[PDB]
Amino acid sequence: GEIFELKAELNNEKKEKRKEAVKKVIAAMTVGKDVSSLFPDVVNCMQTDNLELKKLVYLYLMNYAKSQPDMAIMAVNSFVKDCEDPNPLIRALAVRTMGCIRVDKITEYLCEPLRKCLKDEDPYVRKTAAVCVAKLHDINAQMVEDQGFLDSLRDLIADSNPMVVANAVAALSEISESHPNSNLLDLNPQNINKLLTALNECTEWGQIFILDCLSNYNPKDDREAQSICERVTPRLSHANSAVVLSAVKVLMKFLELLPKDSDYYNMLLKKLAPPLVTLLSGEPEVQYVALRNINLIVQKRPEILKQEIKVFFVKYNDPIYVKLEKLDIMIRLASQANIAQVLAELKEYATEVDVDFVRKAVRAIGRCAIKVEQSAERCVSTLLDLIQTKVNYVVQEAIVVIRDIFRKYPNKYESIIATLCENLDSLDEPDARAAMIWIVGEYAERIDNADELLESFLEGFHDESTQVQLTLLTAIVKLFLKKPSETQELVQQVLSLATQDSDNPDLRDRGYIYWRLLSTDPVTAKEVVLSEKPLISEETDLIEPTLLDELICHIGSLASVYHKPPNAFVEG
Amino acid sequence: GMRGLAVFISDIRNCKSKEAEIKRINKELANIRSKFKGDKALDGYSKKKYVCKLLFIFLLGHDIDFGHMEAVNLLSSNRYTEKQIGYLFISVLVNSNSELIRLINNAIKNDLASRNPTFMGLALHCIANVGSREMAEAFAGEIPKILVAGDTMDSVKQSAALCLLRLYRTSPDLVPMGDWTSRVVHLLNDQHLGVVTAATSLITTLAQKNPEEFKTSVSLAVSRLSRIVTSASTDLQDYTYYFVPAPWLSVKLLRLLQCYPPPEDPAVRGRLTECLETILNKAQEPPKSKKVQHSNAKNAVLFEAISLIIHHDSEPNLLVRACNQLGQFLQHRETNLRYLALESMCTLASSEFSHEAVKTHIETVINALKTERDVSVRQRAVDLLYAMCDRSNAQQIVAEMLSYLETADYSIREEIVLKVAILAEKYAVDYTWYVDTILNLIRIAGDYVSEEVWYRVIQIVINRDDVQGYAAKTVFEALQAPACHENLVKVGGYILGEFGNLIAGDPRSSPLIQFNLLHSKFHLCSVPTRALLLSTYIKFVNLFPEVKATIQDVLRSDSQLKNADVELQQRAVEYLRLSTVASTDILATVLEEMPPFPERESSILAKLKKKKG
Amino acid sequence: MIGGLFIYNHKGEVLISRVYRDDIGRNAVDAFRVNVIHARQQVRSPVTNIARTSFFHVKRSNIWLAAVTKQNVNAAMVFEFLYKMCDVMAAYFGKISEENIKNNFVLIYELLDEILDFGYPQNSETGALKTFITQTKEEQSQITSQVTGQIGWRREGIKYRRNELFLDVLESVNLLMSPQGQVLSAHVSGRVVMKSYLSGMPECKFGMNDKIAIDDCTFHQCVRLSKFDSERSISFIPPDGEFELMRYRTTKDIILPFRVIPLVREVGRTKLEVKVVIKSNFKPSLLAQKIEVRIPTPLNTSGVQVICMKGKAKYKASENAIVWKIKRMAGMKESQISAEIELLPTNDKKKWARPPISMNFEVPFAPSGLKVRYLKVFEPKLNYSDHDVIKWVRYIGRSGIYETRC
Amino acid sequence: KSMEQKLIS
Amino acid sequence: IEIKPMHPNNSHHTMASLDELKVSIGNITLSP
Amino acid sequence: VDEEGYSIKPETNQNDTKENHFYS
Amino acid sequence: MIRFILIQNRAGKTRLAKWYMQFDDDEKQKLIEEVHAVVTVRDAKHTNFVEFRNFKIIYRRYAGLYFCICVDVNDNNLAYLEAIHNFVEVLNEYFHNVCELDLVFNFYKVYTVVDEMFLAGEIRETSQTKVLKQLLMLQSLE
Amino acid sequence: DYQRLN
C-alpha cells in the first residue's frame, strides 16, 4: 500500500528524517493499520541517545512484541543496558517498558535488572520496580525467585519514600487476587500504623490505594476500630470522590459499635452526611458514582441522610442519569412528614418529556403511596389527572402502579380502572398487560366483562411476555373457579397451550399443576388458587440484606455503580 | 465551465481550518440568498450556477433551509444540462413539506410523456432514484405501457425496466401483472444488451416466484457465452474486459435460473449441462492475466455458476467435481478466494451427492479456523464445520467450536452456542455427552446460552431415562461451584426438581443437602429464576417430606408470602396451601413425573434462522 | 485497574490509544465507537459495561476520552483521573480539541506513560511533569525525589522578583423556586482559586468566616488535612501558578440576585401571551452583567414575536426557547420582556409541558456572604514576609442552575 | 487539505 | 380493543355450586 | 516560565504594593 | 440489491453517497462514519468484503480513494468487486486519468456516470462503450 | 477587580 514508503523512511541517513518516520508509524498504529511488519526497522532506532525518540520506539515495541516473540529478542540487550543507565529516569523507563513486553524469554532476561531496580538507590526507580512486579505476576505468576519478589515487594511498604509504599500497597493488593489458602497476609498493628500515618504524606492516588487496602482489614476490640476511624475521618476533601468514598467505604465497614453504644457512632453518622452531599456538587460523572453509592448507604443506615431530602429535588437540566438516581433516592427518604413536598415535586417531574423519567416518576408515587398510608387517598388523586391527560405511556405505567396499590390497600380504589381504561388508547407495554390481566384476574366476579378481556389475550399467546403468559395462566383458572359454567372453553385453551405447545418447561409445569388440581380435587383447587394472599410490604423496591452488606464493602468500586457483586465482571 | 463554482470550491480546498469553512460556506448561503429574491432576474447560467453551489454544500454537510424552488424552475426547461442539475436536486433533496410534491410531479408528467430519449433519461430515472409514494401512485398505470418492446428507444426500456423494479419494491400493490409479461421475456432475445441486463433483473425480482411462466428464453442464456469462449482465443470486441467475455451479466442470468428448479425440456438440460462444463473448463486453463481483475470476473461468473449447480442438486457429475474445484481455493494464496470457497462450500455440505466428499476436506477448515485470523475469515469456516457435521464429525467438531467459543468475539457467541446446542443433540450416540456439552455451553458463554437452548436441555433430559440420574448428579455437582452462572441454576433447579430423588441416596446429596444448596442461590437470582426454584421447592416437598419442615418455613417467610412481584407471591402462597391443606395423595398426584415433551419443531433452529437479516 | 485509555473525535476516529493490560485489545477501542459514539439510543450513563468490559468516559469541546478496564476498579478514582489528565493536557497545549490533540500527539503518549503505570495513577501533578516532560546527577536525583516526595506541586526554589498572590472567590448560586416564588432548594457552591507567585517553599494559612457559616468544605491535596481536623487551620505549601485550594457549600442566608416572575395567559386555543419580569437584589452601586434569561416556548410554536424593555432577545426553534440578554443591570432595579406565540395544534391535545426559566448571570460579590479574613505566608530559609508580599482578593458569582418553575 | 492526483500506473 | 371496570364487594350470601365446576371440568380435555 | 533564575507572571493590572499604608 | 455505494478519501470526507433506501440523516452519517472505520484499517491480506449489520460491503482502495458497495447478503462478491473496478475504469476515460481533485470540481458529473452503470438498487449499463458515448454526446451538444 | 489585603 504505502507501508514500504515507511520501511524506506526509517533507514534514511539523516536521523531526524528517521524520527519523523516513527512519528508516522505511531499514528498508523493508533488508527488500526497493522504495521506488524515494520518491527525490525523500528528496533534499529532503539539503540539511540535521543530520548523523545527512544520513548516512541517503546510505545511501538510494547504493542507488537507479544505478537512477534521471535524478533522481539532484537530489543533485549538495549533494555538491560538502560536498567543500568546512570540517569534514573532512563532506568525507570527501560524497566517500566520491559515489564510490559509479554514473552517468556524476555520475562527471564528481565528478572536480572528488576531485582537491581527493587533495591535501587533512587525512589522513582523503586516506585517502578514495585509496579513492574504486578505486571510480572500477570504472567509467570509462579516465577519461584518471583515467589521471592513478593518478598522484595512486601518489604517496600516500610520503604522511606511515600510513592514506593503507594505502588507497593497498590501492586501487592492486585497480586493478592490469587487467594487459594495462605494469602492477603499483611494487616498487622506495625503495618497499619505506617499506612494510616502515610495516609497523609502519600499522594491523592496513594490515599485511595491505602483506604481500598484497609477496607479489607478486620479489627478486634472497639478501642482499636475507633482509633482507626479517627485517622480515616480527616479524609473529608479532594479526589472530590475517590479518597472521600474510599474513606466512607472503610468508615461504613467499621460500624459494629452497636446503634447508640457510644458518643462516637452518633458522631460518625453525623460526619458522613456533609461530604456525601458535597459529591453532588462535583462534575456530573462523580455526581452519578456518588448518587449510586448514597442509594446503597440509605438502605444500610437511613439515619445519615435521614432529613436531607431537599438535596434530591431533580432539576430540569440535571443530566438524566443524575435525575433517575435523585428520584429513586427521594422515595427511600419519603417520610410521614415530607410526602407533602415529595408528591408535589413528583407531579413537577411527570410533566417532563423523557419517557423513562416520567414513568420512573409516576411509579414513584405508587412506591410512595404503598410506603406512607396517609398519602394513598391523595397519592391516588395525582394518578387521575396524569391518567386524564390521555398520554398513553403514562396510563400504561399507572395501571402497573394501580395493581400493586390494590395489593397494599385492598380494593377501596376500584373506581380508577373504569377511568384509566377510557384514557388507555393502546396497551403495548408487556410490563403493563401483566397488571391489566391480573386485575381482571383477582376481580373476575366484579367484571361482567372479564371472559371477553381474557379471551382477547388468548388470540396472541406465543409472542407475549413469558409474564403475560404465566400471569394469564393464573388469571383464567382464577376466572374458571369463579365462573366455571361459562368459561371452560378458555381453560380448555389456556391449559392446552401451557401443557401441549409452550417450549418453556416452567410454564408447562404450571399448566399441569392447575390441570391436575382441577381434575383431581376441585375443593382443594379453589382453596389453593384463590387462597387469601397477605398485603405487600411498604419497602421501596429494596436490595437483599447480605447482597447489600457485600456492596457496602465495595463503595468506591464499580460494584457500587452497577449494584451487582463482582461476578458480573469477568476474570481478566 | 462555471467560475462561480470553481472560484467558491477553490476557496474550500485552499482552506486549512474546519471553522474557516463555517465562514466561506455561510458567506455562500448569504451570497445565493441575495440572488433570486431582490435585484433583476438572470436565467441560463444564473439559475444553473447559483443552484450547483447548493447541491455541492449539501455534500459538505450544511443547512439548505434558504433555497429549493430556485431549482424547481430548471425542471420544465429547454436544454439538457439545465434539467440535469434539477434531476440531481429532486434526487438528493425531496422538499421539506408536501408543497412542491404536486408542482414537482407535473414538471415530470410533461417530460416522461414528451417523446424524447434525453428528457425521459432524467424523468423515469428520478422515479427510480427517489421512489416516493406521490412519485409512485400517479405514475403506476404509466410504466407498463412505455416498456413494451416496440416504439420507445433502446436505452429508455432500461430506465423503465429499473423504475418498475424500484416502484414494484416501494409500491408492489400499484404493480399487479398484465400481459406486458410476454413482450418483456421477448426482451431477452435483444441486440442492445444494456436492455437485457436491465430486464434479466426485472424478470428475476418479480418472477422470482414463478419463472415456469417466463421460462421460454431460460435456455437461450447459453448462446451469449459458449460461442464467445470454446473455439476462438480473444473473441468479439464488445465487452472483452480482462479477457473474460462480458461478465457482470452472466451472473444476472445464472441468478434468474436459481429462482425455480432445473429445466424440464430434456434438450435444455443437455444444452445447459454442456454450458456448465464451459465454466468448469474456463477454470481448467491457467492465468492469462497476472493482475487480479481477470480471475475475479472469471470466478464472479464461475461462482454464480456453481451457485446454480448446487440449487439444481440433480447432476452428481457437476456436484462432487465442483466441490473438488472449491477444494483448490481453500489452500489458494488470496484470502477472498479461500473465504468464498468457505461461503459456497457451506451450501454443498448437506446434499447427499457431494457431502461425503465435502466432509473429507475438514482438517483444512479446522486448521484455517486455527489460522488466517480476522474474525470473518475463520467465522465463515465455523459455518462450514457446522454444515459438514454428522455423527462422525461431531465430538471433534463440538470440542473444536467449544475451543473457538472462549477466544471468539463477544458480538456473536450465541451464534456459536445455538449451533453447538443443535449439533450436540442432533448427533449424540451417547446422551451423557449431550448434557456435558450444554453444561460447557453454560461455563464458557452462559451469558450467551440463549433462552431456548436451556429449555431444550430440559425437554430432552425429561425424554431420556438413561441420563436423568446422571444429569441429576452432574447438575448438582455444578451448583456447588460457588460462582455458578444463573442459567446453571435455572437448569440444575428444574433438573433436581424432577430427578433429585436419583441422588438422594449419596450421603453428600441428601434432600436437606440439595434444598439447602438451591436456597444458597435463591437470594442471588432474578424473580423468574426464583419463581422456578419455588416450584422445585414444592416438588421437593413431595419427593422428600423429610425437609417439608424447612421448605414451608421458607414459603411462610415475610420475604416470600408478602412479595411485591405477582408470581413470586402467587406461587409462595399457592405452594404453601398445597403444603398444608392438600391431602397427601392429591399433592403426590399433582406433583407427578411431568410428562415427556412431544417430538416437535426444535425452536433453536428457528432462532439461528431469526439471527439472519 | 485502568486497562486502556482512548481519545476520539466527533466522528468516532481514534486520536490517541494507550493499552496498559493484555486484558484489553482492539476489540474494545472498536466496541466503544460502535456501542457509545455511534450508539442509536442515547439515554445512558458515563459508566457502561459491555461483555464484562467496563467503559468510563468524558466529553470536552467535540472530544471523547474513555477509560477501559476488565476489573472492579474504584469508579471515582477513574473519572477523577480522567479529569486530572484533561487538566494536564489543556495546561500543556491550551485547548483540548482534535487540532491540539493531533499536534502534541507525542507529548500526550510521553505523558500517558508517566502519569499512569500498569493502570495505577502515578503523579498527575502538572507542577512536576514540567521538570522532565518538555513541551547532571544531583540535577536528576532532585527532579525524581520531588516527583515521588510528599510535595509534588512545587519545583524547588525557582522564585519571583516580588513575592505576590491572588484569590478568586468564584461562587455559583443554585436555585429551584416554584412559580409562586417559594425557595424549594437553593445552595451556593464556591471555590477559592489562589495564584501563588510566592518564592521558595512558602508555608501558608488561610481564614474566612469559619464559624457566614459553611455547610461543608473540601480541599486540594496541598492543605495539611489533619491540622484542619484538630484546629481549623488550612495550612498548605501551595503549588506555584494557578490552583484550586478549596470548594465549599452554603445553604443559609443567600443573596439570591434575581427573582424571575412569570405570567402566562393563553387567549382561547391559538394565542399565547407571556410576560417575564426580573428583580435585581443587591447594593445598587454594583451591577450584575452577562445576564441570560432562557424563556422556553411551546413545541407547536408557529410565532416568533417579542418586545423587550431593556436588553435584546432572539427566539430559537430547535432550542424551542427565547434567549434574552441584558448588557448590564444595577442592583435593586426591575425589567420586563413580552412575547406573543402562535399555536398550530401539532399532536392530539396535550396541555403543553412547560420547562422552567433558567438564568446565566455574573455579579461582583460573594452571594454566599463568604469573605476572606486573612492569608498568612512564611518561608523560614529565604527571609521575606507579608510586609514585602503583595496580596489581592476578587469576588465573582455566576449562576450554576438558576431554575424558576413557570 | 493537500494535493492529490492519479488512480492508475 | 374494548375495555371495562369493576363492581363493589358483595357483603354476604349468594353461593357458587360445586356441581357447576365439576360439570364444567368433566367436559374439558386438551388440544394439540 | 524562567528567564534567568527568576519566574515571570502574565498581567496588565500592574504592581500595587502597600497602597497608602504603614509599618507602624 | 445494493443498499448504497460510497467513496471516501483515506481522510474520511464523503465523495459519493448514493441512497436507494429510506435511511435517516442520523443513520446516514453513522454508516458513512462506520463503513470508513471497518474499511480504513484492513490491508491486502483480508477479504475485500465483510458483513455489515444484516448485509455486507464490497470494496477496493485505489491509492487514496475508498470505493465501497453495501450490497445484499446473497448478491455476488467478485461480481460487485469488478462493478467498482469497471465503474472506476469508466471514470478513468471520462475525466482523463481521474484523481480525487476532479471528483470534486466535477462533483455533479459522476452522478451521471453512476445513474448510467447502476439504478434503483441494481446494475443498468456495463459497456465502457455505450457509457462513454451517452456521456460525451450528452455534453458536446446541450 | 482585585483589592489589596493585609
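Here Swiss-Prot sets the residue numbers for chain C, with the shown residues being 1-135, 144-219, 241-435 in order.
Note that Cβ sites are derived from N, Cα and C of the backbone, with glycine treated the same way.
The number of other Cβ atoms within 10 Å of the Cβ belonging to C:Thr156 (mutagenesis position), over all protein chains shown, comes to 23. Record note (Swiss-Prot) on the mutagenesis of C:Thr156 to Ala: Inhibits endocytosis by AP-2; no effect on membrane association of AP-2.
One mutagenesis experiment named in Swiss-Prot is C:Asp176 to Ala, and its note says Abolishes interaction with TTGN1 and EGFR. C:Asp176 (mutagenesis position) has a Cβ environment of 19 other Cβ atoms inside 10 Å.
Under DSSP, C:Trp421 (mutagenesis position) is assigned to coil, being neither helix nor strand in the three-state scheme. Neighbour density for C:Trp421 (mutagenesis position): within 10 A of its CB lie 18 other CB atoms from the protein chains shown. According to Swiss-Prot, the mutagenesis experiment C:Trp421 to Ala carries the following note: Abolishes interaction with TTGN1 and EGFR.
DSSP gives C:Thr156 (mutagenesis position) a helix state. When the Cα atoms are compared, C:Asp176 (mutagenesis position) and C:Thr156 (mutagenesis position) turn out to be 30 Å apart. Counting 8 residues missing between C:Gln135 and C:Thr144, the deposited model places the Cα atoms of those two residues 21 Å apart. Less than 8 angstroms from a Cβ of chain A: among the mutagenesis positions C:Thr156, C:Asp176, C:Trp421, that describes C:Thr156. Each residue contributes its Cα atom, and for C:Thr156 (mutagenesis position) and C:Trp421 (mutagenesis position) those atoms are 32 Å apart. Listed mutagenesis positions: C:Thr156, C:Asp176, C:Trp421. Those with a CB under 8 Å from a CB in chain H, in sequence order: C:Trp421.
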